[PDB]
Protein chains: 2
Amino acid sequence: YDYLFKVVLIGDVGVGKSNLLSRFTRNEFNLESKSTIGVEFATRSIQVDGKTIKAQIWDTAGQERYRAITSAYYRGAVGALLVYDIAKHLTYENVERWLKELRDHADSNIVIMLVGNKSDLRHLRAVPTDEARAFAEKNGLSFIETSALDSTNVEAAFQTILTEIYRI
Amino acid sequence: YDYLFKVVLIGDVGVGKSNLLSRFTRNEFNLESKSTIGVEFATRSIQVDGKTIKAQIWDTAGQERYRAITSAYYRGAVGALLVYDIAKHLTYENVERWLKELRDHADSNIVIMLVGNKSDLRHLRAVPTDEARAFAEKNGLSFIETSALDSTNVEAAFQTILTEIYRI
Ligand SMILES: Nc1nc2c(ncn2[C@@H]2O[C@H](COP(=O)(O)OP(=O)(O)OP(=O)(O)O)[C@@H](O)[C@H]2O)c(=O)[nH]1
Ligand SMILES: Nc1nc2c(ncn2[C@@H]2O[C@H](COP(=O)(O)OP(=O)(O)OP(=O)(O)O)[C@@H](O)[C@H]2O)c(=O)[nH]1
Ligand SMILES: [Mg+2]
Ligand SMILES: [Mg+2]
C-alpha cells in the first residue's frame, strides 16, 4: 500500500455502523448483529487517484452511559463516517452530539462524511434526503445515503471519504 | 393462590421491561441485559384485598420488523404494563402504537397501566410527568413512574394493576 488512512465510524446505537464495516471489508452482512463490545477494526485496500490506500476502519458501540469513548479511539483518524438511520429521527438529531464529540476528541482536520444509512427502507423514512444534504452543506461535511443491507453506495461512501482525504 | 392473573409487559426496545420483570419476580437487576429473545414469563404471588394472586408476567422484545408479536402472546391477559422510557421521547411517542396493538391483539377489557420507567435518570428527562399523567387520564389508563434500578415504585406498579384488575 502507498498510504494508511485510519477512519472511524461513529453514530448512535443501531444505525448500522458495524454492518457498514463488514459490508465494506468482507462484503458480509448480518441482520442479527448485536451491539458492539469494545472496539474493533478491519482493513481493506483500494485504489484512490492511482494509489493503494489501506483503509483502517474502526468501529465501536454508540453507547456512552457509564463508559465513554476516549481520544485514543479517534487518535490519528483522518476520516470520520458519521452515520445515522434515515428511519429514526432521533439518530439524525444526535448528529450534533457526534459533531461535538468529533470537535472534542478528533483532529481539527478530520474529514467528515454524514451517512444516512438504511436507504432500502425507502417507505419508513423519517429524514428527507434534501434536508440532510442541506445540513451537511451548512456544516461543511460530505453527504451520502447508503444501504449496508442491499449493498447500495457502500463502497462509494468509503471511496469518496478516502479520496477527499487524499486530496485535502 | 386464589386467582391467576396473566399480565404482559410491552413497550419499545430498551425501555426496561425485562428488568421490571426480574425486579418484581426475583428482586434481581442487570445493567448489562441484552434484547430479549423469544418470550419469557415468570410468576410471583402477592396479596390483593385479602387474596392470594399469582401474577404471571410475560415479556418479550419490543422489536417487530420481520417477526410480529401475535395474539397468542396476549391471549388471556387481564393487564398490560405499557412501558416507556422517561429519558427518550420517541418511546413515549410510540405509546399510541402499543395501544393500537393492545386493541388488535388483547381483550377489550384489559387493564392498562402506562409506566414511565428509568426515573432515576431524572436529569435526562425528555418526558414531563404531568404531560404523561394527563395522557393516561385522556386515554383511560392508569399511570405510574418507576425505577427498576433503585426499586422505586416497582412493587407498587404491579400491585396497583393487580388491584385494578381484581376490582373491575
Ligand atoms: N434495513 C436495513 N437494516 C440495516 C442496515 N444496516 C444495518 N441494519 C440493521 O440494523 C441493526 C443494527 O445494526 P448494526 O450494524 O449493529 O448497528 P451499529 O451502529 O453497530 O450499532 P452499535 O454497535 O450498537 O453501536 C441490525 O439488525 C442491522 O442488520 C441496512 O443497511 N438496512
Ligand atoms: N437507569 C436505568 N436503566 C434501566 C432501568 N431499567 C432498565 N434499565 C436499562 O435499560 C437497558 C435495557 O433494559 P431492559 O430491561 O432490557 O429493556 P427491555 O424493554 O427488555 O428491552 P427489549 O428486550 O429489547 O424489548 C439495560 O441497560 C437496563 O439496565 C432503570 O430503571 N434505570
Ligand atoms: Mg456496532
Ligand atoms: Mg426484554
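Here chain A follows Swiss-Prot for its numbers: 8-175, in order, are the residues you see.
Backbone N, Cα and C define each Cβ position, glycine as well.
The Cβ of A:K13 (mutagenesis position) lies under 8 Å from the Cβ of A:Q63, A:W65, A:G83, A:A84, A:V85, A:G86, each on the same chain and at least six residues away in sequence. The note that Swiss-Prot attaches to the published mutagenesis A:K13 to N is: Abolishes SH3BP5-mediated guanine nucleotide exchange.
Listed in Swiss-Prot is the mutagenesis experiment A:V22 to M, annotated as follows: Impairs protein folding. Taking the Cβ of A:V22 (mutagenesis position) as centre and 10 Å as the limit, one finds 27 other Cβ atoms among all the protein chains shown.
The feature Mg(2+) binding site is assigned by Swiss-Prot to A:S25, A:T43, A:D66. In three-state terms derived from DSSP, A:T43 (Mg(2+) binding site) belongs to neither a helical nor a strand segment and is classed as coil.
Around A:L38 (mutagenesis position), the C-beta neighbours below 8 angstroms that are at least 6 residues distant in the chain are A:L156. Looking at Swiss-Prot, you'll find the mutagenesis A:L38 to A noted as follows: Decreases SH3BP5-mediated guanine nucleotide exchange.
For A:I44 to A, Swiss-Prot lists a mutagenesis experiment annotated as follows: Abolishes SH3BP5-mediated guanine nucleotide exchange. All protein chains considered, the CB of A:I44 (mutagenesis position) has 8 other CB atoms within 10 Å.
Summarising the environment of A:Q70 (mutagenesis position), the number of other Cβ atoms within 10 Å of its Cβ, over all protein chains shown, is 14. In Swiss-Prot, a mutagenesis experiment is listed as A:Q70 to L, annotated with the note Constitutively active mutant (GTP-bound form). Decreases GTPase activity. Disrupts the trafficking of CDH1 to the plasma membrane and promotes accumulation of CDH1 in RAB11A endosomes in nonpolarized cells. Promotes mistargeting of CDH1 to the apical membrane in polarized cells.
Under the three-state DSSP scheme, A:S154 (mutagenesis position) falls in the strand class. Under the heading of mutagenesis, Swiss-Prot lists A:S154 to L and annotates it as follows: Impairs protein folding.
In this structure, A:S25 (Mg(2+) binding site) is part of a helix by DSSP. On the backbone, the CA of A:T43 (Mg(2+) binding site) and the CA of A:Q70 (mutagenesis position) stand 9 Å apart.
Spatially close to A:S154 (mutagenesis position) yet at least six residues away along the chain are A:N124, A:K125, A:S126, A:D127, A:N160, A:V161, judged by Cβ distances under 8 angstroms. For the binding-site residues shown (A:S25, A:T43), fewest C-beta neighbours within 10 angstroms: A:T43.
A distance of 10 Å separates the Cα atom of A:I44 (mutagenesis position) from that of A:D66 (Mg(2+) binding site). When the alpha carbons of A:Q70 (mutagenesis position) and A:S25 (Mg(2+) binding site) are compared, the span between them is 14 angstrom.
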